[PDB]
Every structure is written in C-alpha cells, then in structure tokens.
Amino acid sequence: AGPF
Amino acid sequence: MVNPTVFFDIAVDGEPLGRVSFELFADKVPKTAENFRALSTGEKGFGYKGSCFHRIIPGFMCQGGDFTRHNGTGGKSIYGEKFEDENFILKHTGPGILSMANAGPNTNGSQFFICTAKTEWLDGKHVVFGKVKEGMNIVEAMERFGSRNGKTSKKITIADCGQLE
C-alpha cells in the first residue's frame, strides 16, 4: 500500500 | 461533539520507547475514524496491538497497521477487507497528520501512516482522519530506525494501544  | 482519542505505546526491539496519542476526526470522517478506533481497542477481536511499522521513511512518514501479513500487503477493516474513501475534506498540512494508506482509490483497510512533514502531493489520494495529539517527538525518534526505501533497522512495534476518551 502507498503512499508513493 | 466529542472526538475519540487513542494511544499507541511504541517499542523498539522490545524496549519501550514512549506513547503517542491521536485525535480522530469522527466529526468529519466518522467511518474512517471508527475503523481506526475499533482496531485500536481490539474490540472486534483483531487489531493493532502487536503489529509493527513495516515502512519508515525519514522526513516523509511512518507506516504501519498491516496486522495480517506484516509487510504492507495485508490488513483489513472492521467493515471487511476494504472500504471506500469516505471523503477528502482534510489535507496533509504537516507533521502529525494521520492518514490512510491504500493501493489505489477505495482500497482502505487497516494500514495508515503518520506524516513527519508536509506531504501535499498526497491530498485527494489518501484520506486524512486524525492527527498526533501528544508524543510527536516519539514519532520523530522512530525516524532514527528507518531508511530511504523504508526498510527498518529494528523491530518497531505497537506494544499496546487503546482508547483514552
């Protein structure tokens, strides 16, 4: 899962 | 009304490091806040107690909450494996912001991240639902154990957690  | 306050007692390789408490904005993101709260008390059986922060990027954020696979690929909400993005009213305005981690729109599970800097580029993509109330220095201290790519040098875990108010 991100956040990028 | 009254917004819930939850706490996390952090430990590094078993050694207690301190407490971090959050204010959940149930008044604006009720479902998202309720999910986090319930996972913090463990009232549904499963929860955050014992899980670790698998991804820490100094100057960016601390990510945790995957209590099923422990590597960012798992986790589940009290509503099922994943729920929709409630809304994007709140923004990532600075250190302390509590936001939902996800793998694209409407993939909110149990993973979350705590911002240690203003991360405006995440606005509209991740749901902000709370912020650090106390223990922000404990969060900064956690950065000491992270790296550029997120891999952590020590086992950072949530020794205990629950609701205060």
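Per deposition record, X-ray crystallography, 2.5 Å.
Here the Cβ of each residue, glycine as well, is placed from N, Cα and C on the backbone.
Listed in Swiss-Prot:
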- B:7-163: domain 'PPIase cyclophilin-type' (DOMAIN)
- B:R69 to A: No effect on peptidyl-prolyl cis-trans isomerase activity. Reduced interaction with BSG/CD147 and ability to induce leukocyte chemotaxis (MUTAGEN)
- B:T107 to A: No effect on peptidyl-prolyl cis-trans isomerase activity. Reduced interaction with BSG/CD147 and ability to induce leukocyte chemotaxis (MUTAGEN)
- B:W121 to H: No effect on peptidyl-prolyl cis-trans isomerase activity (MUTAGEN)
- B:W121 to A: 200-fold decrease of sensitivity to CsA. Reduced ability to stimulate MAPK/ERK phosphorylation (MUTAGEN)
- B:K125 to Q: Acetylation-mimetic mutant; no effect on its interaction with TARDBP (MUTAGEN)
- B:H126 to A: Loss of peptidyl-prolyl cis-trans isomerase activity and interaction with HCV NS5A. Loss of ability to stimulate MAPK/ERK phosphorylation (MUTAGEN)
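Positions of the features from Swiss-Prot, shown on the structure.
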residue : record               : CB count, 10 Å
B:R69   : mutagenesis position : 10
B:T107  : mutagenesis position : 17
B:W121  : mutagenesis position : 10
B:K125  : mutagenesis position : 17
B:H126  : mutagenesis position : 24
### Query
Whole-number Å distance between the CA of B:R69 (mutagenesis position) and the CA of B:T107 (mutagenesis position)?
16
### Summary
Here the Cα-Cα span from B:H126 (mutagenesis position) to B:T107 (mutagenesis position), rounded to a whole number of angstrom, reaches 10
### Query
From the Cα of B:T107 (mutagenesis position) across to the Cα of B:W121 (mutagenesis position), what is the distance in angstrom?
18
### Task
Can you grab the distance from B:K125 (mutagenesis position) over to B:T107 (mutagenesis position)? Cα atoms, rounded to a whole Å.
11
